[PDB]
Amino acid sequence: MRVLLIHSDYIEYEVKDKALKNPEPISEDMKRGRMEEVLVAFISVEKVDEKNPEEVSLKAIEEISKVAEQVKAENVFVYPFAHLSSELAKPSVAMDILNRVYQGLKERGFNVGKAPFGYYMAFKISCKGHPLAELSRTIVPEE
Amino acid sequence: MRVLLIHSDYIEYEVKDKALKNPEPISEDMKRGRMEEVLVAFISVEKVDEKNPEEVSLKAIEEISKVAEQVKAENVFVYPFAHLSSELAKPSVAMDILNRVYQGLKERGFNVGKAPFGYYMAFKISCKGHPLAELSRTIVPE
Ligand SMILES: C[C@@H](O)[C@H](N)C(=O)N[C@H]1[C@@H](O)[C@H](n2cnc3c(N)ncnc32)O[C@@H]1CO
Ligand SMILES: C[C@@H](O)[C@H](N)C(=O)N[C@H]1[C@@H](O)[C@H](n2cnc3c(N)ncnc32)O[C@@H]1CO
């Protein structure tokens, strides 16, 4: 898994078209979304993650949570970003892992948001630019 | 080298303060910048790249140019983004390679911009979200 964490003033997205044959079912009002003062977690689930979805998810939840705590981010946004890597995990498994990460962060007490899975999506973000506002994390199963 | 390419409506940046002991000298006007209808290339120069700066730079220029052509972009913006990777190359090497890429892209005839090297920087971007608007490349020398 490849994770790019961006502490932002906001994140705004706009669904433009389906990127998969069978994307995540959503309704019309979810075709646009936004979250303020948020740590955006751009995530690409990698093929190697299929080996152990649960372990990767738990570790992702831990790493993302640690950064949020550091920057005082109360809001976290899980953003499907497949092209952060080249070896992509299957969409069914990717979706599964992203759901687990979302569920895990919510359990940790954060106000978590997410963008629909399986779409071509436009987005606007404003990075605060502080010392820990831009961080990347590579998370893989215990090999 | 790690490269994140974002085809955007715009890229806007604001220098905060230095993140390295000796950053790229800058004038007041260089503290802020903006470019529109642009392919933004967030680049992280990695340790492995120190083995062959020219090679990595040449490949980066080629890859970036091919994408810009693919997405029909005439403007390209080189954005030093160290944290795209975990294994960073020396700053002196990172700066030289970033400068090589910037110039290589200009040589291709593109309208190219670049953000100052060595600073904590805030930025605003608007990704077009169309196909090919988000791509990444890992470039490693011989
Ligand atoms: C396209 C771009 O603008 C948009 N932002 C996008 O990335 N869309 C992705 C994710 O929503 C999801 N998806 C599929 N596979 C994966 C994966 N391995 N990891 C993460 N997401 C995936 O399916 C879409 C196409 O890959
Ligand atoms: C900090 C964040 O907001 C900002 N965006 C930033 O990344 N600043 C980086 C680059 O400008 C440059 N820099 C140092 N090493 C490298 C490297 N290996 N690759 C690219 N740039 C580097 O030095 C700064 C601190 O690492």
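Sequential numbering from 1, following the chain as shown.
Method reported for this entry: X-ray crystallography, 1.9 Å.
Each residue, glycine too, has its Cβ placed from N, Cα and C.
For the mutagenesis of B:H83 to A, Swiss-Prot gives this note: Isolated domain has decreased to no deacylation of mischarged L-seryl-tRNA(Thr). Deacylates correctly charged glycyl-tRNA(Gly). The structure shown keeps the original residue. For the recorded site, B:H83 (mutagenesis position), the DSSP three-state label reads helix.
In the structure as shown, the Cβ atom of B:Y120 (mutagenesis position) sits within 10 Å of 18 other Cβ atoms. Here Swiss-Prot notes a mutagenesis experiment, B:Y120 to A, with the remark: Isolated domain has nearly wild-type deacylation of mischarged L-seryl-tRNA(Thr), no longer binds L-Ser or L-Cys. No activity on threonyl-tRNA(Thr). Same results; when associated with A-134.
For B:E134 (mutagenesis position), the same-chain residues that are 6 or more apart in sequence and have a Cβ closer than 8 Å to its Cβ are B:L4, B:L5, B:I6, B:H7, B:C127. One entry in Swiss-Prot concerns the mutagenesis experiment B:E134 to A. Its note says: Isolated domain has nearly wild-type deacylation of mischarged L-seryl-tRNA(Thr). No activity on L-threonyl-tRNA(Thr). Same results; when associated with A-120.
Checked against ligand 1, the mutagenesis positions B:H83, B:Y120, B:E134 give B:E134 as the ones with a Cβ under 6 Å from it, listed in sequence order. Under 8 Å, Cβ to Cβ, and six or more positions away along its own chain, B:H83 (mutagenesis position) finds B:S44.
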